[PDB]
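Chemist: Once you've had a glance at the structure underneath, I'll fire off some questions.
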Amino acid sequence: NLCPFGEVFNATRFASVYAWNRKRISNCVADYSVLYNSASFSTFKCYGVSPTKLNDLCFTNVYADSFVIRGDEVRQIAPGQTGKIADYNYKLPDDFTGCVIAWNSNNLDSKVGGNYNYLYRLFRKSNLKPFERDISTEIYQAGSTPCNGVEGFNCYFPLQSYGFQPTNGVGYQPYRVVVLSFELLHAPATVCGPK
Amino acid sequence: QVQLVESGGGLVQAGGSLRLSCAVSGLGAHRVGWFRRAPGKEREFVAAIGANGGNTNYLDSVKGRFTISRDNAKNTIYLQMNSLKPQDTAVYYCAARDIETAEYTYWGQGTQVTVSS
């Protein structure tokens, strides 16, 4: 076995940011350096470990996380950032150990005429704690008046669709983001790298 | 800006289905909603669908007989009113949302559909 790192990165389907897909990598060797040097990746920012030295570390568990967000909001996934996309959808832990990787994906995911499939939350009752997915469609009672399950005044449907048209501005272009979180400890470790 | 024109409004007999198809300009990212004015009642939500989505919230009153479809090609939203009970007569209006604040920003003028017992 060789780690299915490549398969996830180029996978046919990536879910919306409101409801992300988490897959556990297990008992395998992954060549992080190949991904590192490749120019395919627009951002390969790594937290908790420098990418260069990541070559020989042995890691007890690594998690694959998938979501699609626009270019403007790539900065908003990092430990501690405050924003609508970060706060109400995916929040990295303050001590997150891993790398956030994004690449421009207008060629594949985006379609002429606009791809409206992807959806992101906006109005939510309370801020989510680290790594907390919310799939609820319960109308948000923002206003004082009771919502009573029906949309309208003071009843906001949380989901809204990104306007992903190929011609749109550089900032609004689609990007594909994979979050890999690493844990280091003294125990049998699933991913031990090349050695 | 986006402006909508509603068509398909007319009288029908009891139990009839009148297909309400609304032409939309500029559609694709905006969500679209259907609302009605009862004779002496203020509007209450009927249906709305997000673009390229199956996310549908309906009133209990209209639950299980009204469904919506999105072409995404002819920029129209269609509402199939099935087996309308007589006292449902109302004026239905298409509406669109941006970053929702007080309410949906854009209101089309709508059309008149009345059932006859």
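In chain A, numbers come from Swiss-Prot; the residues present are 334-528, in order.
Method on record in the header is electron microscopy, 3.5 Å.
In case you wondered, yes, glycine gets a Cβ from its N, Cα and C as well.
What Swiss-Prot lists as domain 'BetaCoV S1-CTD' is A:334-527, and the listing cites experimental evidence. Listed in Swiss-Prot is the mutagenesis experiment A:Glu484 to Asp, annotated as follows: Increased replication in human TMEM106B overexpressing cells. Among the sequence features in Swiss-Prot, the mutagenesis site A:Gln493 to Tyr is noted as follows: Reduced host ACE2-binding affinity in vitro. According to Swiss-Prot, the mutagenesis experiment A:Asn501 to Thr carries the annotation: Reduced host ACE2-binding affinity in vitro. Listed in Swiss-Prot as a natural variant, A:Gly339 to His is described as follows: In strain: Omicron/BA.2.75, Omicron/XBB.1.5, Omicron/EG.5.1. Here Swiss-Prot notes a natural variant, A:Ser371 to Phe, with the remark: In strain: Omicron/BA.2, Omicron/BA.2.12.1, Omicron/BA.2.75, Omicron/BA.4, Omicron/BA.5, Omicron/BQ.1.1, Omicron/XBB.1.5, Omicron/EG.5.1. While the structure shown retains the original residue, Swiss-Prot records the natural variant A:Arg408 to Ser with this note: In strain: Omicron/BA.2, Omicron/BA.2.12.1, Omicron/BA.2.75, Omicron/BA.4, Omicron/BA.5, Omicron/BQ.1.1, Omicron/XBB.1.5, Omicron/EG.5.1. Swiss-Prot documents A:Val445 to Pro as a naturally occurring variant and attaches the note In strain: Omicron/XBB.1.5, Omicron/EG.5.1. Quoted from Swiss-Prot, the note on natural variant A:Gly446 to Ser is: In strain: Omicron/BA.1, Omicron/BA.2.75, Omicron/XBB.1.5, Omicron/EG.5.1. The natural variant A:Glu484 to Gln is recorded by Swiss-Prot, whose note states: In strain: Kappa/B.1.617.1. Per Swiss-Prot, natural variant A:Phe486 to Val is noted as: In strain: Omicron/BA.4, Omicron/BA.5, Omicron/BQ.1.1. Looking at Swiss-Prot, the entry for natural variant A:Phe486 to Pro says: In strain: Omicron/XBB.1.5, Omicron/EG.5.1. Among the natural variants in Swiss-Prot is A:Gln493 to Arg, noted as: In strain: Omicron/BA.1, Omicron/BA.2, Omicron/BA.2.12.1. According to Swiss-Prot, the natural variant A:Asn501 to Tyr carries this note: In strain: Alpha/B.1.1.7, Beta/B.1.351, Gamma/P.1, Theta/P.3, Mu/B.1.621, 19B/501Y, Omicron/BA.1, Omicron/BA.2, Omicron/BA.2.12.1, Omicron/BA.2.75, Omicron/BA.4, Omicron/BA.5, Omicron/BQ.1.1, Omicron/XBB.1.5, Omicron/EG.5.1; May enhance affinity to human ACE2 receptor. A natural variant is reported in Swiss-Prot for this position, A:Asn501 to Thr, and the note states: In strain: 19B/501T.
I'd like to know what surrounds each of these features in this structure.
Modeler: When Cβ atoms from all protein chains are considered, those within 10 Å of A:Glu484 (mutagenesis position) total 25, not counting its own.
Listed in sequence order, the residues of the same chain lying 6 or more apart from A:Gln493 (mutagenesis position) and placing their CB within less than 8 Å of its CB are A:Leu452, A:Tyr453, A:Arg454, A:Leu455.
For A:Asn501 (mutagenesis position), the number of other Cβ atoms no farther than 10 Å from its own Cβ, over all displayed protein chains, is 17.
A:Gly339 (variant position) falls within a helical segment according to DSSP.
Take the CB of A:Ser371 (variant position) and look out to 10 A: across all protein chains shown you find 10 other CB atoms. When secondary structure is read from DSSP and collapsed to three states, A:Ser371 (variant position) falls in the coil class.
DSSP gives A:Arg408 (variant position) a coil state; it is part of no helix or strand.
Other Cβ atoms within 10 Å of the Cβ of A:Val445 (variant position) number 8 in total over all chains.
Other C-beta atoms found within 10 angstroms of the C-beta of A:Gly446 (variant position) number 11, with every protein chain shown included.
Within 10 Å of the Cβ of A:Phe486 (variant position) there are 17 other Cβ atoms, across all protein chains.
In three-state terms derived from DSSP, A:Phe486 (variant position) belongs to neither a helical nor a strand segment and is classed as coil.
In three-state terms derived from DSSP, A:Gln493 (mutagenesis position) belongs to an extended strand segment.
In the three-state DSSP scheme, A:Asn501 (mutagenesis position) falls into the coil class.
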Chemist: Could you tell me which of the recorded positions A:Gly339, A:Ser371, A:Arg408, A:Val445, A:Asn501 sit with their CB under 8 A from some CB of chain B, listed in sequence order (or 'none')?
Modeler: none
Chemist: Cα distance, A:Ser371 (variant position) to A:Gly339 (variant position), nearest Å?
Modeler: 13
Chemist: What same-chain residues, at least 6 away in sequence, bring their CB to under 8 Å of the CB of A:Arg408 (variant position)?
Modeler: A:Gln414
Chemist: According to DSSP, which of helix, strand or coil covers A:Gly446 (variant position)?
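Modeler: The three-state answer is coil.
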